[PDB]
Structure formats: C-alpha cells, structure tokens
Amino acid sequence: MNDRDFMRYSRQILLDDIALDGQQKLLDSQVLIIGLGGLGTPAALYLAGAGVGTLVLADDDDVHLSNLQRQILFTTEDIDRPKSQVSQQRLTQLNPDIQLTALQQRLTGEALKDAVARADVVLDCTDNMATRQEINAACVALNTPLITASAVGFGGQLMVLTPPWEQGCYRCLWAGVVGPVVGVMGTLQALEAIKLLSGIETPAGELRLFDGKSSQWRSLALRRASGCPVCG
Amino acid sequence: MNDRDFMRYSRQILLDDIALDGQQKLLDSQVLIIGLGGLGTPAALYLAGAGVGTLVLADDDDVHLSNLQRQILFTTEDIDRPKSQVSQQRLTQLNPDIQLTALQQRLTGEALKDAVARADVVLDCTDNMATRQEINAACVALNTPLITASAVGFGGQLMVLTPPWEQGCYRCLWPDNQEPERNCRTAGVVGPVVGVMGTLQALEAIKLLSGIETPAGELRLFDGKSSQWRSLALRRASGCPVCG
Ligand SMILES: Nc1ncnc2c1ncn2[C@@H]1O[C@H](COP(=O)(O)OP(=O)(O)OP(=O)(O)O)[C@@H](O)[C@H]1O
Ligand SMILES: Nc1ncnc2c1ncn2[C@@H]1O[C@H](COP(=O)(O)OP(=O)(O)OP(=O)(O)O)[C@@H](O)[C@H]1O
Ligand SMILES: [Zn+2]
Ligand SMILES: [Zn+2]
C-alpha cells in the first residue's frame, strides 16, 4: 500500500462499506471471467479498475467488426487478434499493478474445474446455455460462487448463486442486442463480484430481469429443485 | 447505407425496433456529452459503438490516476493528457467511421447554448449541480432533450426530460444551485454503480434518437448496496422560472 495505490483506489477506500479492509480483500482475490464478449468486456474493465488482485480472462475467439458495437474493451485495430490476448494487454495498461492472466481457450471438463477451483468468484459471461450448465456444475461441485447473466435484444438477465445453495443452482432453474443493455448487465456482474469479495450483504436467491425498452426491472423467486443432479 | 457498416451494426440492425432505418437515424444524429468522467466515459463508449453519427465530447479536466478506477475509457499512459483529447482519440479507434469532436473546456454561457442547439440529445455527465442547472436551462430553452444522471458512493440517479416538458425540468425539482446533503457519503463512489448509470444514459439516448417508445419524467434511483431500483414520479412545479 504505497502512494500510487492509495491514490489509485481513493474513491473506494474512503467508502465505509469498502475501505482499506475491502480494498485489501479485493487485492487478495481472484476472479474468473469465462467469456470476453458484451458482458465480460465491461465486467473485466470494472473489476480491474477496482483493483481485484487477479483476473483470469478466458476466451477462445478473436475480435470481429460486429463485436465493436458493444464490446467496449476492443478497437477496430484488434479486429483479428485473439480476445483473451487483447483484453489482457488493454487491461494491463489500465492497471499495471494487478495480475492479468490470459486463458485463450474454451473452458470445459477439467480445464474448467481447475480454473473454477482456483477462483474466489466466477463470472459466466458466455452466451451459451451449454457452457453455463457446465460452469454451474463446476461451481456447485467446488462450492465456488457464480454470477451469471444473459442479454438478448432489449432484455437482460442476472443471477448470483452462492455456496450454501439455499435457493438451488442453474440446474434447478433449467436475435440482435442493444449495446447498453448488455453493458448494464456486464457492469452489474462486476458490482456483485466486488460486493461479494468485500463482504457486502446483498440479496442473492433471485433472478433479476431487465427490460430496457420499458425501462423496468422484475424479479423471480428461485427455488432449489427437490432432488437435483447437483445441489443434493 | 454501406456494407461494412451493415456488419459493424449488425447486432443492432437485426432488432425490430432499430432496424436499418433506425440505424440511419443513429448515424444522422448528433449527441452532446458534457463531462467525460464516471458517467460520460462509458456513455460515450456505447454511443460510439452504437454508431451515433456525430458525438461532441466536452471536458475541461485532465486524466488523473484516481480516475482509472471507474473511467474505463482511459489508461494510466493517459495520465495528465486532457480528457476530451484522449477520449476522442480512443473512440476513433473503436469506430473510425463516426464524427467525433473534442471540446477541451467547461461549457457555459453561449458556448454551452449553441452546442445544445446543434445537439439532438444532450447528456449531462457532469457531477456538478451548477453546470447541471444551466444545462437544464439551455436544454429547455432550445427545446433539446436532456438525459441527466448522478452517482455517489453506492447510489445512482437518472432522469430523462423531453422537449414538451410534460413533467417539468430539473429546476422544477430543485430551485437551488447548491448540492443536497449528499455531501457526507461523497467520500468517493463505486465503479460499477456510476458505470451502470452512464451506460443507462446511453440506452436512453439510443431509444430517444431511434424514436423508441420509452418513459420519461420519472426519477430513477438505483441502490448498489441492495441492488434495488426505485421510481419517483415527477411533475412540473407550477411557476418554474424555466417551465411555466
Ligand atoms: N465455454 C466458453 N469458454 C470461453 N469463452 C466462451 C465460452 N463460451 C462462449 N465464450 C465466449 O464468450 C463470449 C460472449 O459472447 P457474446 O454473446 O458476448 O459475443 P460473441 O459471442 O463474441 O458475439 P456475437 O453475438 O457478435 O456472436 C464470446 O467472446 C465467446 O467466444
Ligand atoms: N461544466 C462542465 N463542462 C465540461 N465538463 C465538466 C463540467 N463540469 C464537470 N465536468 C467534468 O465532468 C466529469 C465528471 O466527473 P466525475 O464526477 O465522473 O469524475 P471527476 O469529477 O473527474 O472525479 P473525482 O470525483 O475523482 O473528482 C469530469 O471529468 C469533470 O471534469
Ligand atoms: Zn440445482
Ligand atoms: Zn420546470
């Protein structure tokens, strides 16, 4: 904790709910961001700016021109370079003081489990129902909190599933896209990760839905499934 | 419209509410963003990626280290370089095919006036009651929509005020030109909290320009601590030195 670091995190450090204590927890944490698209992009950005000690940025894919409409971490000049690489380099410029691990690949089976295990919080930012279901299993297995989100068209979806698993996991539950609608969701995944890592009390047993056209939120009570392939 | 453009805005074009015609509107619109900090930085980012034809970015400050915790558009390498310049520069790399203008100053007097004029929509991204109150004055005078927001600690505030002023203006809700007792908590602010807010200013600017039907004259509050939203109905103050 030197002059540079104090100034760097000043707007958090002076907050009663974060403070030196929280900043210290953040700097000792490691978050896994599976997927660096519309969601993961702003998320990684805010968690790096917040000073999360270690960020594992996982993604097996390259930038694309259509990507530049909502994936704010990239520029046109990165158009064909891999994402996990670009992100990692661009985030290092933002905060050179933290650990930024590029995991250029599609996480599955063991590779996934090794990552989920070595993580404090996992952010599912992949927009693929299958991956999620796998991620969920890894998280429930290794009792590691999972923050997952969706975003299609003008609507968004968010869940925070944590270790006691009191309201079940994702298995118990189960076009285009406007830039901002994915961003809000992404940025929100970050807010929850920070609040979780710094110990801030926050509601978790629910599915937060967003409708960006009407501009209103909704919530659905989640409930663990009596006899489930995971939470047992 | 182009073919390269079609690809870039594809995810947006495929939307029934935006479609190709709407994308043209976005590409023919001009958005003034006063302030390039915690709110403006992500706002400018999402509007550029969404293809807003012209974007005027106004900011008199430089990039300071403490900013790098929430003003996602900048990097440490940018320390001390002026915000508007750095901002313009980086947006250009995101979308070279857009009109980006860098205003290195504090919009006031007439400067702020004719700038609001030429603007289709204005985004107040200044966290300063004063500036905010005169932006309101100018926006109501030159009948230009105004999307204002603010963030302190774990709380955020957003508000959309449209031309007819059916539900009043900012002055219709705050006669003074001085801050509220939101002076204590102001020890700082949570990154994602102000982020959500600026990003929402962008969503609302997109919908307004692409003529989508979305509420206004509603004060929207966000509690980052509990992660809950609230809406306070607004209504013109009979005798607002601005509306009335
Ligand atoms: N199992 C996985 N492991 C790592 N990354 C994944 C996995 N599944 C999906 N992803 C990545 O997660 C990201 C999220 O995708 P998003 O829907 O945001 O954009 P895209 O897939 O990049 O966008 P588009 O809709 O333009 O196809 C992508 O960058 C995708 O490659
Ligand atoms: N009248 C004005 N004209 C142009 N820019 C303004 C005006 N008033 C404020 N700003 C700018 O708007 C931005 C919003 O600042 P924000 O509250 O996000 O961060 P800061 O003011 O830069 O941060 P800090 O709280 O660390 O002081 C700043 O970059 C500020 O310089
Ligand atoms: Zn389950
Ligand atoms: Zn009024």
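All residue numbers given for chain A refer to Swiss-Prot; the residues shown span 1-174, 187-244 in order.
Method of determination (from the header): X-ray crystallography, 2.8 Å.
Placement of Cβ uses the backbone N, Cα and C atoms for every residue, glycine included.
The following features are taken from Swiss-Prot:
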type	residues	note
BINDING	A:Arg11, A:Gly38, A:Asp59, A:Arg70, A:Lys83, A:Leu107, A:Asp127, A:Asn128, A:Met129, A:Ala130, A:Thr131	ATP binding site
BINDING	A:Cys169, A:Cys172, A:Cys240, A:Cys243	Zn(2+) binding site
MUTAGEN	A:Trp174 to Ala	No adenylation of ThiS
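Overlay of Swiss-Prot annotations on the structure.
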residue  : record              : contacts (Cβ under 8 Å, 6+ apart)
A:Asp59  : ATP binding site    : A:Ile34, A:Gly35, A:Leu36, A:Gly37, A:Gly40, A:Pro82, A:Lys83, A:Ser84, A:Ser87, A:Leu103, A:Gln104
A:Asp127 : ATP binding site    : A:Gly35, A:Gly37, A:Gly38, A:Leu39, A:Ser150, A:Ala151
A:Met129 : ATP binding site    : A:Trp174
A:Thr131 : ATP binding site    : A:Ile34, A:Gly35, A:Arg106, A:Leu107, A:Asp124
A:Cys169 : Zn(2+) binding site : A:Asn136, A:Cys139, A:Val140, A:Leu146, A:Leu161, A:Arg236, A:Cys240, A:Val242, A:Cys243
A:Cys172 : Zn(2+) binding site : A:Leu234, A:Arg235, A:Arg236, A:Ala237, A:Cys240, A:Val242, A:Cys243
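With a threshold of 8 Å between Cβ atoms, the recorded positions A:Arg11, A:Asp59, A:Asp127, A:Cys169, A:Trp174 that neighbour chain B are A:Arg11. Proximity of the binding-site residues A:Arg11, A:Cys172, A:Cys240 to ligand 1, judged by a Cβ distance under 6 angstroms to any of its atoms, singles out none of them.
For A:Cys243 (Zn(2+) binding site), the Cβ neighbour count at a 10 Å cut-off comes to 18, with all displayed protein chains included. By the rule that a residue counts when its Cβ sits under 6 Å from some atom of ligand 3, the binding-site residues A:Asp59, A:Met129, A:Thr131, A:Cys169, A:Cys240, A:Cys243 yield A:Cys169, A:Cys240, A:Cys243. Within 10 Å of the C-beta atom of A:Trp174 (mutagenesis position) sit 9 other C-beta atoms, taking all shown protein chains into account.
Two residues, A:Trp174 and A:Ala187, bracket 12 residues absent from the model, and the distance between their Cα atoms is 21 angstrom. For the binding-site residues A:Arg11, A:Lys83, counting C-beta atoms within 10 A of each C-beta gives the highest total at A:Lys83. In the three-state DSSP reading, A:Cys169 (Zn(2+) binding site) counts as coil. DSSP classifies A:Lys83 (ATP binding site) as helix under the three-state reduction. A:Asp127 (ATP binding site) falls within neither a helix nor a strand when secondary structure is assigned with DSSP, and so counts as coil. Excluding A:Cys169, A:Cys172, A:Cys240, A:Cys243 themselves, the residues of that chain whose CB lies within 8 A of the CB mean position for the Zn(2+) site are, in sequence, A:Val140, A:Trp165, A:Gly168, A:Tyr170, A:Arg171, A:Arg236, A:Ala237, A:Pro241, A:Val242, A:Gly244.
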